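**Student:** Sharing a structure here in structure tokens format.
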Amino acid sequence: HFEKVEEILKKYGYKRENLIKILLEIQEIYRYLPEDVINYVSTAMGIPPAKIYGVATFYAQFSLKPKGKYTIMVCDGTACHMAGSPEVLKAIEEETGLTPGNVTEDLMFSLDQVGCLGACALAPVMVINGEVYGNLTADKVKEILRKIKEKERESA
Amino acid sequence: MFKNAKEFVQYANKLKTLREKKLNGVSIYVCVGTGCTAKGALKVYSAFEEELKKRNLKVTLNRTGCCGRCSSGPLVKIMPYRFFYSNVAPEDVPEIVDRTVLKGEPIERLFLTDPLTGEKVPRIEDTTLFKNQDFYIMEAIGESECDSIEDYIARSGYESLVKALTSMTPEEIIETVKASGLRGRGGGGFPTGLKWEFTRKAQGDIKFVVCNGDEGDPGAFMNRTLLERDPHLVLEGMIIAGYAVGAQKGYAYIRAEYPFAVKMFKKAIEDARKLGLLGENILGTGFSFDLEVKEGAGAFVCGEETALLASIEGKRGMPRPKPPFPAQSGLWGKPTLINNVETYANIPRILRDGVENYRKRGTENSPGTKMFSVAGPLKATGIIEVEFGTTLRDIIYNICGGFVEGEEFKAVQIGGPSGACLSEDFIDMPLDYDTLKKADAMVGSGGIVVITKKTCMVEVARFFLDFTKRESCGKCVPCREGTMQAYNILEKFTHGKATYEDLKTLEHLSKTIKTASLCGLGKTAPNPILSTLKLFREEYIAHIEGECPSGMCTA
Amino acid sequence: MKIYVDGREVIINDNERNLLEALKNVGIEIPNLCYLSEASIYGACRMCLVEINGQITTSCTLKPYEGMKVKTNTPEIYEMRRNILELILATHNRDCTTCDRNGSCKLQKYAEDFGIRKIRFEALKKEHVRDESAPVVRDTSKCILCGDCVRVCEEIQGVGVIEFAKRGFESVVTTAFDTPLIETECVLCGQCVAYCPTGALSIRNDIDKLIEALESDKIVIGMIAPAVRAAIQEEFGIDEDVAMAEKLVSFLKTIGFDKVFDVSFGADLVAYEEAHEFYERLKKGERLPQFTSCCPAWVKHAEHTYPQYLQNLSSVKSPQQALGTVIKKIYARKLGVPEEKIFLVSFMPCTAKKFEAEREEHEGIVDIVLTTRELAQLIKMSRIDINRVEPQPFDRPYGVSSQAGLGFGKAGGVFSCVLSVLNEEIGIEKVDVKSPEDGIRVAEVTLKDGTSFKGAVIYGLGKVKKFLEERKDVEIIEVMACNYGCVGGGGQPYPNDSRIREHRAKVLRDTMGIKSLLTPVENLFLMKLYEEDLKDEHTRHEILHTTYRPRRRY
Ligand SMILES: Cc1cc2nc3c(=O)[nH]c(=O)nc-3n(C[C@H](O)[C@H](O)[C@H](O)COP(=O)(O)O)c2cc1C
Ligand code: SF4
Ligand code: SF4
Ligand code: SF4
Ligand code: SF4
Ligand code: SF4
Ligand code: FES
Ligand code: FES
Ligand code: FES
Ligand SMILES: [Zn+2]
């Protein structure tokens, strides 16, 4: 009952050393790695589910929970952190109400802190669905989240 | 270019003539490297291309790699007369096009300001920042093309590979690399030639070549810049290595969170395959070599050799006790040669010239140049490149423009979490794999971060230990448990709940973690604690007393 | 080979893998927490530190060289070892009193010897996983992440249902998605438990149910497995004795057991029935090759992994279930008491028998299954000197068995018993045994009137996958999940390693040697049972036959 997964597996030939690439493509398709999909991959590739789970929980890219409609990524590299990234994290926490690695119950937001994005000159930076920011502050991020929520309320 | 070198030279000369005519004719070069696209360079490219389509104007609009001025907004260079604007916004394409493409009037507003002189220099070659840098790997700054093997060939590309394949022999390539004194730029500093020798003489008919695309530092982005700029230089270095050590397959391990670098390297592999520079036979010399891109799912530990190989095989990136080294039994037990992307980039440059010319840069023991990424509050920040005899002051002031008004130098980080923290004292000592090595520091992977007086050093050590505890693979007790315990003590420090017994516990635990950890991640995990305690012990004491000397710790 | 240890000349073996092992073989012990079982590997604990050339390194990864000078005990090494042990203990669930490994735990012994009396570090919270859904019980708060269980389950049992998950401080050995073990493809062989050096993996204890049953007015009946008697002397640190089972009978009667029967009688019954089933199958060439169904771990594994072979499974139930059904449906009637009055206790070397007793096809036959360790706990609790207990025989009519039935306790026993029954009915000319590898024995059997066949004995799950992938010329296959068979069962005394299992097999062989009944048909009580209560095919099928169903998740 998973056509795209079967296609990805066939593309890589159910080969063990392609497990990471397979998982990344599955995650792109589904936005996370659901238990049913991991079970299917284990069954098709002849790999016990525990091994795939061990791989999936080891690497930062993979997520075992659905991504938010607006996926919030805030850099926590050295430059951004010395430039106020903890303030951005706290403001996001106090506005939306979610710690890094979590998705709001309404699946509208999801937070995750990543490494240096290659934009340290704008430290601290923050990305929402691919659109980057810079020189951010607690007030600024609160404003950004408020306006995104307001826009999300004109289409209800 | 397909089955022999005569046709390759013919094709290369044709491409050189086309490139020269493009240099003469009008062209647009929009920097597309990371940092430029974070300030809206993609929108600038869309604006320029749409305007050219709407105005019906043979101008060669092109994509170029990072130009070393990431802090200067999106960057655009005009080819016939290098004007190299900066801060170009997508709301200003009509004016730039109609004043520079056709009329040719320099736009004083969009040029590059000079932090030292405070003037809008018209060209980058004339800027002091460019002049003070010693470019050897960053070539054609602002007038290069990343997404095209034709431009790289036109720029005297892969002729080093031709020379290696047809003129000189594996053993001589290795001996040349040995005498060149090229040391690993991934941070270790191990002499590359000896490593190549190890992999060559190692028993076996099948070997592998692995390029570590990882930055080795969560705050640095210079290896990513190299991959995005000239994927073909890396490709050429790796193919040369595969020929030298007699390897048939090679893997480029690049993180999946750097999509542009992965796309560029995949495209470059495809382009090299199309021309026959990769495949069942290259130049008709009987040497086959295929290269593959291995996306990384993200784990700082995978920068370690054995963990890297484990992640390439599709398993958890867990390291193992080093002996046997991967040079003898790496991927699937076959001999493997692992080098940083910078080392592979230096291979083609070294083979282009002699050892004598390559050795003129650096010091007697550290020949060549090094690429760094500079962050933190400075007038100019980004990717630089300097000779291996440069002191931190030279970089921080003459090559990066100094600090922005209201900020002063307090400390500098050189290798990120695994690197060392340096105070003002260590500023007058040239970068070198020996000077800092024995002076309790190191050049590191390349990432540099300046720390101002508004930052607390306890907070810095806490941040690095937080990173280490998150990244620890969890295999061995010292790292897995000790990094967490040390992070806990540091958090107690930053929250005003620290005593002297906590400081003694931290010092002893740091010694234990440093000595007993299985792999390099754990061994260097306490480096920030040891360095900050050596240089800024009074800050820890002040936190014990009850007041942060700076003002970022909440109490 | 000359080396210097603490400034003293030591001669070690010329060829050794690492310094630690060489010193150990020469009698010099270096503290460490890597060597914990036969499934151990070096490099994780980091406590084996030595100083060579003024630099400290792990001796488990140091190749000795002539003239090496090593300091095994320096103040620096002392501090590092104490720090590492304190690091382990700080986040360890330190509740030894209720721990299964209490008294035989290397970590507890090191804590005692290192004089750790205060946790200098902080017991920082970990997201611990507690699982009690299965007879195999998991508690990651005690796990030291040695990885022995992962290797056992993957490489030795061929299941691999437990794996390292996450990383760093949150590293944990767990099932996929922390699913309850009873809902996984775990076969409940308990080998991971047999190898675990802590209480992280333990066997579900059921002594309180037995005490409750003994205290009531219902009739408690016990039955002892063959392999229980060959191993329970280890718990008491005394030499083997072929009289162990009868001492157990005396002890159980003392603490109020009404009857104690011998499960080896059930083994005789099962072998007698299975020989006939196999002979019919051979005659009509149907449902071959035949797989033995006496090992419930193998049965569950097949239900998960080989749904095509479920019909090939022997339909005869295991000795525990067969004897228990006899007790509940025949003996209860012969005794004049309702079946609801009987509480049937089974003493087994196996964790998978606890699962089997609770299976839907067997519900309400065996009331509780206690392992050899739980029986040893009963004895120790009484403080009775078991070695001085006067033996008495098992109770009639299920207290006698042939040596072939008792042989079930070790790998190959059920196949030998089947061959014994076939020979006693349809003679066997010769048997040619062959050993393709360590745990596989292939025997060619020729009967008097032709119709020869091949049978294989496989002990240790995981060997099964490859054997079934390469041998289509066998008619009957015996599979035991645990290496060496039931003498190495998950419920056996700890430590449970190869040498101990071999010694247990020797004990069982000596116990079989003193038995005068050679084959099941020489068991007059078994013949009388068949003649009185298992005459028609319908009754025999109802009493001694069971079914199997596929196992899948969705
Ligand atoms: C945690 C960790 C991360 C590392 N990351 C990198 C890396 O990203 N790139 C790199 O070249 N070396 C990295 N190294 C060093 C490698 O172990 C190895 O020395 C290097 O890949 C060899 O390449 P070289 O010839 O350029 O020195 C890392 C080491 C550790 C312990
Ligand atoms: S030092 Fe850390 S990263 Fe390295 S093996 Fe030990 S736990 Fe893993
Ligand atoms: S495993 Fe059990 S006996 Fe050993 S130290 Fe932990 S709690 Fe105590
Ligand atoms: S009981 Fe057997 S199958 Fe289940 S986890 Fe333990 S070793 Fe694996
Ligand atoms: S459960 Fe036991 S055997 Fe498995 S890793 Fe933990 S301590 Fe080791
Ligand atoms: S071999 Fe014996 S002890 Fe092991 S699972 Fe099977 S029946 Fe139980
Ligand atoms: S540290 Fe945040 S973009 Fe570089
Ligand atoms: S990415 Fe444009 S100058 Fe660096
Ligand atoms: S014995 Fe455990 S690391 Fe050496
Ligand atoms: Zn502070």
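Per Swiss-Prot, chain A residues shown: 4-159, in order.
Each residue, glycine too, has its Cβ placed from N, Cα and C.
As annotated in Swiss-Prot:
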| type | residues | note |
| --- | --- | --- |
| BINDING | A:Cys78, A:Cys83, A:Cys119, A:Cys123 | [2Fe-2S] cluster binding site |
| MUTAGEN | A:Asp79 to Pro | Increase (30 mV) in the redox potential |
| MUTAGEN | A:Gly80 to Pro | Large decrease (149 mV) in the redox potential. Causes a change to a [4Fe-4S] cluster protein |
| MUTAGEN | A:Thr81 to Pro | Small increase (11 mV) in the redox potential |
| MUTAGEN | A:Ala82 to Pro | Decrease (46 mV) in the redox potential |
| MUTAGEN | A:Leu120 to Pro | Large decrease (65 mV) in the redox potential |
| MUTAGEN | A:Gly121 to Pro | Decrease (22 mV) in the redox potential |
| MUTAGEN | A:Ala122 to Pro | Large decrease (132 mV) in the redox potential |
| MUTAGEN | A:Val128 to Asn | Large increase (85 mV) in the redox potential |
| MUTAGEN | A:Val128 to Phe, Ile, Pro or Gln | Small decrease (about 4-20 mV) in the redox potential |
| MUTAGEN | A:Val128 to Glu, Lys, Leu or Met | Decrease (about 37-50 mV) in the redox potential |
| MUTAGEN | A:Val128 to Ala, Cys, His or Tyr | Small increase (about 2-14 mV) in the redox potential |
| MUTAGEN | A:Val128 to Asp, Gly, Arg, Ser, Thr or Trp | Increase (about 23-33 mV) in the redox potential |
**Student:** If one measures from the C-alpha of A:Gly121 (mutagenesis position) to the C-alpha of A:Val128 (mutagenesis position), what distance in angstrom results, rounded to a whole number?
**Tutor:** 10
**Student:** Where does A:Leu120 (mutagenesis position) sit by DSSP, helix, strand or coil?
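**Tutor:** DSSP assigns A:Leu120 (mutagenesis position) to coil.
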**Student:** Considering only CB atoms and a limit under 8 Å, which recorded positions from A:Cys78, A:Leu120, A:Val128 lie near chain B?
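**Tutor:** Going by the Cβ criterion (under 8 Å to chain B), the qualifying recorded positions are A:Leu120, A:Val128.
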**Student:** Quick check for the class: what is the C-alpha distance, in angstrom and rounded, between A:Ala122 (mutagenesis position) and A:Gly80 (mutagenesis position)?
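**Tutor:** On Cα coordinates alone, these residues lie 10 Å apart.
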**Student:** What is the Cβ neighbour count of A:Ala122 (mutagenesis position) at a 10 Å cut-off, with all protein chains included?
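**Tutor:** So the number of other Cβ atoms within 10 Å of A:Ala122 (mutagenesis position) is 27.
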**Student:** Using a 10 Å cut-off on Cβ-Cβ distances across all protein chains shown, tell me which of the recorded positions (A:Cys83, A:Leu120, A:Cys123) has the largest neighbour count.
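**Tutor:** When each Cβ's neighbours within 10 Å are tallied, A:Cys123 tops the list.
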**Student:** Where A:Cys83 ([2Fe-2S] cluster binding site) and A:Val128 (mutagenesis position) are concerned, what is their Cα separation in Å, rounded?
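**Tutor:** Given the Cα positions, A:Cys83 ([2Fe-2S] cluster binding site) is 7 Å from A:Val128 (mutagenesis position).
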**Student:** With Cβ-Cβ distance below 8 Å and at least 6 positions apart along the chain, what are the contacts of A:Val128 (mutagenesis position)? List them in sequence order.
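**Tutor:** Correct list: A:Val77, A:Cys78, A:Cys83, A:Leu120, A:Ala122, A:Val135, A:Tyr136, A:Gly137, A:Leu139.
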**Student:** Looking at the mutagenesis positions A:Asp79, A:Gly80, A:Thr81, A:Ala82, which has the shortest Cα distance to A:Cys119 ([2Fe-2S] cluster binding site)?
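**Tutor:** The answer is A:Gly80.
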**Student:** Can you tell me which of these mutagenesis positions sit near ligand 7, meaning the Cβ is under 6 Å from at least one of its atoms: A:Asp79, A:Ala82, A:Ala122, A:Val128?
**Tutor:** A:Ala82, A:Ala122, A:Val128
**Student:** If I take the Cα of A:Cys123 ([2Fe-2S] cluster binding site) as reference, which of the mutagenesis positions A:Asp79, A:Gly80, A:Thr81, A:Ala82 has the closest Cα?
**Tutor:** A:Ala82
**Student:** Please check each of the recorded positions A:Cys78, A:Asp79, A:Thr81, A:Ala82, A:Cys123 and report the ones with a CB atom less than 6 Å from an atom of ligand 3, ordered along the sequence.
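**Tutor:** Near the molecule: none at all.
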**Student:** May I ask which residues of the same chain, at least 6 positions away in sequence, place their Cβ under 8 angstroms from the Cβ of A:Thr81 (mutagenesis position)?
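**Tutor:** Listed in sequence order: A:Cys119.
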**Student:** State the count of C-beta atoms found within 10 angstroms of the C-beta of A:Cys119 ([2Fe-2S] cluster binding site), not counting that atom itself.
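**Tutor:** Around the Cβ of A:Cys119 ([2Fe-2S] cluster binding site), 28 other Cβ atoms lie within 10 Å.
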**Student:** Are there any residues in the same chain, six or more apart in sequence, whose C-beta is under 8 angstroms from the C-beta of A:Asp79 (mutagenesis position), and if so which?
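**Tutor:** Long-range Cβ contacts: A:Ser88, A:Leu92, A:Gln116, A:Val117, A:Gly118.
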